[PDB]
Amino acid sequence: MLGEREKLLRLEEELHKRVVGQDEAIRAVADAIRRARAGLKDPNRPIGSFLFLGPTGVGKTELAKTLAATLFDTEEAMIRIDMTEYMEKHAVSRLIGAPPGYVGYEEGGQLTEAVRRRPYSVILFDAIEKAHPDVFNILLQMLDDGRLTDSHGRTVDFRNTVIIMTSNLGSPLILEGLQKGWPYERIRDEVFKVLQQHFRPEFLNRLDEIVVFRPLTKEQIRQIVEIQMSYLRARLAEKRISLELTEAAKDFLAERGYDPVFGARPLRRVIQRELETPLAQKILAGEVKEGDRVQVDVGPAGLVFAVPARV
Ligand SMILES: Nc1ncnc2c1ncn2[C@@H]1O[C@H](COP(=O)(O)OP(=O)(O)O)[C@@H](O)[C@H]1O
């Protein structure tokens, strides 16, 4: 391997393309993967296993998707599992395959059937704490064996997955860590204390890395707005239309589009509502014709749209 190497030394850059900010989190991930490809990790255990602590809407899933895409060359190459739907006893059977003579037997269990059909992939468990403690045991086994045994007794190979578990447990106490005093590492410490209270220490050690996601800064969110309206620019390029934003215009979209409790979840449909909707209005009315560079500024009733007349 030579080109596969080149991609790994430049790995962080490849991820920052799609994931703004969260640099600490990205070293963390990228490192663990270098230790894999170098061959310093136990080869009968998955490429990497992570705990993603932190607020919602600030990059967890994105990184998950991005990683998947930059490692296995597609967003499809990742499996999302929601621990909210696994709070029951009945859960275990849906995860790996309900015992014979059961509704969802031969149709398999979606986890084991996904990994079975796609052995090199990223796997995302959301709200790992919401999981029924039975389901944990199944995960732990997998974390040590790189193997799981489904209902039909067929053994499923996880030695080529990256495992990522998100949880919001820390969050209300990384808010105190946001307030400077607790910088790079001290948060990753004071959180461990709360983690021990919810998670057994056998579990917190199969884990390759515990990663703290921080909230976003205005300038960061501003960047996300750009990446966020990439498809639209491309869409508009087909009719040769440009979209200069203003400093304030970006800030407006950022203002409306970042809920603290939800991060940038709302953003995409804010952009859609505040910028795409009125832009369609203009385009259809003819105030924007094929060719124009449209300028976009803030006002009292939201975004306002300027076109230079013809030279
Ligand atoms: N750091 C980031 N880099 C790029 N996009 C981000 C970032 N943080 C949030 N987003 C945007 O927020 C949206 C959803 O966020 P998500 O990945 O679900 O965060 P979480 O998993 O914490 O809920 C995505 O469209 C994504 O583009």
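Numbers run from 1 along the shown chain.
So how was this one determined? The header says X-ray crystallography, 3.4 Å.
Heads up, the Cβ atoms here are built off N, Cα and C, so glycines get one too.
What Swiss-Prot records for this protein:
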type	residues	note
BINDING	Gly54, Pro55, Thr56, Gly57, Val58, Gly59, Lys60, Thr61	ATP 2 binding site
MUTAGEN	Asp126 to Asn (Swiss-Prot position 667)	Decrease in ATPase activity
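A C-beta separation below 8 Å, combined with a sequence spacing of at least six in one chain, links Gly54 (ATP 2 binding site) to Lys60, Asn168, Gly170, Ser171, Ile174, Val211, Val212, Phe213, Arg214. Highest local Cβ density among the binding-site residues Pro55, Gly57, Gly59 belongs to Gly59, counted as other Cβ atoms within 10 Å over all protein chains shown. For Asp126 (mutagenesis position), the count of additional Cβ atoms within 10 Å of its Cβ stands at 22 [all protein chains shown].
With respect to ligand 1, the recorded positions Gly54, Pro55, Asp126 contribute no residue with a C-beta closer than 6 angstroms to one of its atoms. Excluding the listed site residues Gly54, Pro55, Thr56, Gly57, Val58, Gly59, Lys60, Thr61, the same chain places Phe52, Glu62, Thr166, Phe213, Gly263 with Cβ atoms within 8 Å of the centre of the ATP 2 site Cβ atoms. Around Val58 (ATP 2 binding site), a 10 Å sphere centred on its CB holds 26 further CB atoms from the protein chains shown. The number of other CB atoms found within 10 A of the CB of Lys60 (ATP 2 binding site), across every protein chain shown, is 27. For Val58 (ATP 2 binding site) paired with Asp126 (mutagenesis position), the C-alpha to C-alpha distance reads 14 Å. Other Cβ atoms within 10 Å of the Cβ of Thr56 (ATP 2 binding site) number 18 in total over all chains.
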